[PDB]
Every structure is written in C-alpha cells, then in structure tokens.
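Working notes, structure below.
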Amino acid sequence: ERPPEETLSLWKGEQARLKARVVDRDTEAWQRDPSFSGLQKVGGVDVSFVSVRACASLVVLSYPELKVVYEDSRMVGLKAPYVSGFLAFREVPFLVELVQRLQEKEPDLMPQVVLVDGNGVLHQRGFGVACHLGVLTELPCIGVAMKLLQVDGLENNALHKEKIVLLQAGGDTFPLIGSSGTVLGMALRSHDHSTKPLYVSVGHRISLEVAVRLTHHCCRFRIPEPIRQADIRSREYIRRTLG
Amino acid sequence: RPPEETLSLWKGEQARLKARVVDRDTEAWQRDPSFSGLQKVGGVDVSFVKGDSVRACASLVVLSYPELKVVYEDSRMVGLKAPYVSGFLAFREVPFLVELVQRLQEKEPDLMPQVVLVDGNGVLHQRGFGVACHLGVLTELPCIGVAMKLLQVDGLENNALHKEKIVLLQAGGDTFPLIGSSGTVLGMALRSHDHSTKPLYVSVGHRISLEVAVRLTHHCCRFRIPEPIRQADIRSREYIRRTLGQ
Ligand SMILES: [Mn+2]
Ligand SMILES: [Mn+2]
Ligand SMILES: [Mn+2]
Ligand SMILES: [Mn+2]
C-alpha cells in the first residue's frame, strides 16, 4: 500500500523543516584527528522484517578493534509502507527509542557516531533517514547505501558503471555530483575483494571526507562492521522467537 | 535415530534388493556416441522444512534432452517416518519417490524419463546399494547417483591426497576414478563445470555403465549441479514456500 498524497505532502513539509538543523561539517575533535584518536565507540542500526513483524537493532562497536560492546534488538510493529524518499517515516521513531534505551541502560556506551543503512543528504529533498536520525538524537550520523538513489541527475548508467570500474583498491572513491553542481556523496570501494561500491553521504555533524574515511576503516567486508553486526543480530534475533 | 533392530532389518533389505542391480548399459541411446534417442531425463529431490524435522517435500522433474527444459514437474508434502542415517538414505525418501514415479505413469505416461539423476550415491555405498540403486531397482528405471560429498567407504578418504587429485582436475569434464581397497572402481570424481572447483561424485545406480553415467551427468551441467537435480531442488523449495503461504 502507498500513503495518500496528503500524507506525503505533510512528510515533505516536515523534512524541509528539520533539514535546517543538519550540520554538514565536523563538530567533534576526533573527527579532525589524522587517525581519529579519541574515537572509541561506533554505532550501527538496522530494521529488518520477517511487515507487520519487524526487528529494530542497535549495536555499538569499539574503535578501532570493531568488537561489539553493546547490542539491543526489539520486536516492533511498523505499519508504514516503504516509499523511496520517506524511509524515516517507517523506521526512525523506533531507532530513536533504541537510542533512548541505550541511554537509560548503558549511558557510557553512547556511540560517538552512528552508521545508518540508508542515505543522508543524498536524497530527493536532501534529508534522508541518516539526517533524520542525526537531527532527532543530535548524534553524528553517516549514511551508507548499497544502491544509488537516482536524484538530482544521478543515474546508474554506463558512465556511472565506468567510474565504478576505475575503483581498483579499498579506499578508492569518486564523488557523486548532482546537476546542481553539489556533491551529494561519494562512491567508495570498501575493500579490495569487492567490486560493488558503497554510497556514503553526510547524515549530521560530520564532513563528507571524514564520513568516507571512517566508513572505510569500519569495513572488514563490503558492509561496514557496525551496520553488518546490526543486520546479523536482527535476523538472528528473529530466528530466536520465530523457529 | 532408529534402534539397531531396525537398522538390521534395513541392511537385510538392502542385501536382498542388491541382487537386481544391473551395472551395464541396457538402452540403445546409451551406446550411441551422442546419446541420440535420449529425450527425457528425470531428477528427484526431498527437501525438509526448516525447523520441522518431520515435514518434507518430495519432487520429481522431467527435462527434455538435450535442451534441458522442464517438461514435467510434481511435488508432494510428505510425512517422514525416519531420521537421516548415513547408509540408509533410501529408507527416508525412496517410498515417496516411487509414488511420484507412479503418479507420472498414471497422469503423463509419455513423459516417463529414460534415466533419473538421483541426489545421492548408487553403488558407492557402505553396502554397495545406495539410494540411486534402490530407486532404480524399485522402478526398473536407469538411474545415476550424483553426490556433493565423498561417502568415505571401502578406503575412500577426503584426505590431503584426495584434495590434491581435485586440484589436477583442470576443466569441466576432467575426472579421476574412486578406487576401493579391493581395487574396484566405485565411481568417478567429475569436474562438472569450468567456473567451479568442487567435483561431483558420480556412481552407477542401475541399468547404466559408469563411463556413460559420467558423460551424461556432464552434459546435464549448465551449472555445477546437473540441471535435473537442480530443477528438482528449486521446485521443492518453491513448493514449500507456497504451502507456507509465503
Ligand atoms: Mn541493515
Ligand atoms: Mn538484509
Ligand atoms: Mn536435492
Ligand atoms: Mn539443498
């Protein structure tokens, strides 16, 4: 099912209002440090389905060791359908509740930055789920997407695929430049033995260049370890109650 | 796991039925250089539901040859009266496959396959009478055993020397024989495709020679798994998904 236009119209209005609070530069001392000295805790989130039955997961990993120091998985009911450009309106209230639970249970494990599976400013109205989560919690957030959201002239055509071929080693990047001339994100080759890139964008309180480089440092495999461990735990949490 | 009194009975039945195995070619297409006259190849599968030991789906497919297109398919949810015991695979699944073959005979007798590829060994077996022999003897159809892992019987071992021989298999179609302590050839390891490295283990079920079984298995491989066994797998899983409503 798809929401009526009157509902999407309210949602667009809310995205435009909250967009004013996005901060697209570094605001934390570790972010300006050549090796991120002072960064100790990286968060990742996930919301998986068995709809209605879904699992929202939050993990916190140590940095740079990338070991899980916190995990929480909660069975939730998301009735909102998926509409591209409105991902936050189906999951962000449950992700906020997970952050609030962490604050009440293990406040010293509050992450210094959260990797979100979905875009930040690379978005139809420049305000993706990673921005939305960052503004509601005021945590620094990075958007990490597996496919390219085709907005502002960006398209996964042959020219885009040629640039992907030029990504040869882990850490290699190319910028996603919209028709406006704005840089919306970066395509990142996240490790040496993978060819399909990550699409990284700013959520909140971080610069793009820092966001890219940290994402790279969190990649044992293609998927950054915080997002990957949240994915694993949400489906393994499902296996425990179902089956 | 069944008590030894039940396994003893099963060994006795394997010994009785083994007498009817025919380990040579008895069909004209088999002795043809290009299997001309072969038109229908069967594949079977029995897949179990995740979390339910007892409920399983038995599937029979028939493919055209050489085009390898599905021309018949049938699935049935079944109740399993025995757990998996290595060496007794037939006593878990053969009753359901026989009933599937009989249903084909009653509904589309002109689509009866000329040979069946079975996911499991034939004579490469603890007592020389694996599920592929067992199916072949109960239906009198020619059958080929195709296994993914090496059943370690009569001196066969998936040791370092075995892994070395797998390395010497260079392209699709390359083989080496599986030799028992007695010196007899129990089956072949076959590299079934160019873009795979893990071999198939091929053995005679019934009414076919090993060399013919190996060459036919190879010709049914679009991917690593021979297309009749692969389409039966796909169908069982798709049928399970639908019975669950998903
Ligand atoms: Mn995820
Ligand atoms: Mn997933
Ligand atoms: Mn199978
Ligand atoms: Mn399987």
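Residue numbering for chain B follows Swiss-Prot; the residues present correspond to positions 8-253, in that order.
Even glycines carry a Cβ here, placed using N, Cα and C.
Database features, via Swiss-Prot:
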| type | residues | note |
| --- | --- | --- |
| BINDING | B:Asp52, B:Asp126 | Mg(2+) binding site |
| MUTAGEN | B:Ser93 to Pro | No effect on activity |
| MUTAGEN | B:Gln133 to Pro | No effect on activity |
Report, as a single number, how many Cβ atoms besides its own are within 10 Å of the Cβ of B:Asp52 (Mg(2+) binding site).
25
Counting other Cβ atoms within 10 Å, pick out the least crowded of the mutagenesis positions B:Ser93, B:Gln133.
B:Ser93
Filtering B:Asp52, B:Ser93, B:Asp126, B:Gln133 (recorded positions) by proximity to ligand 3: which pass a Cβ cutoff of under 6 Å to any of its atoms?
B:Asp52, B:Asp126
For B:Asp126 (Mg(2+) binding site), which residues of its chain lie six or more apart in sequence with Cβ-Cβ distance below 8 Å?
B:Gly50, B:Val51, B:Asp52, B:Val153, B:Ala154, B:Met155, B:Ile236, B:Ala239, B:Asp240
Tell me, by DSSP, whether B:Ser93 (mutagenesis position) is helix, strand or coil?
coil
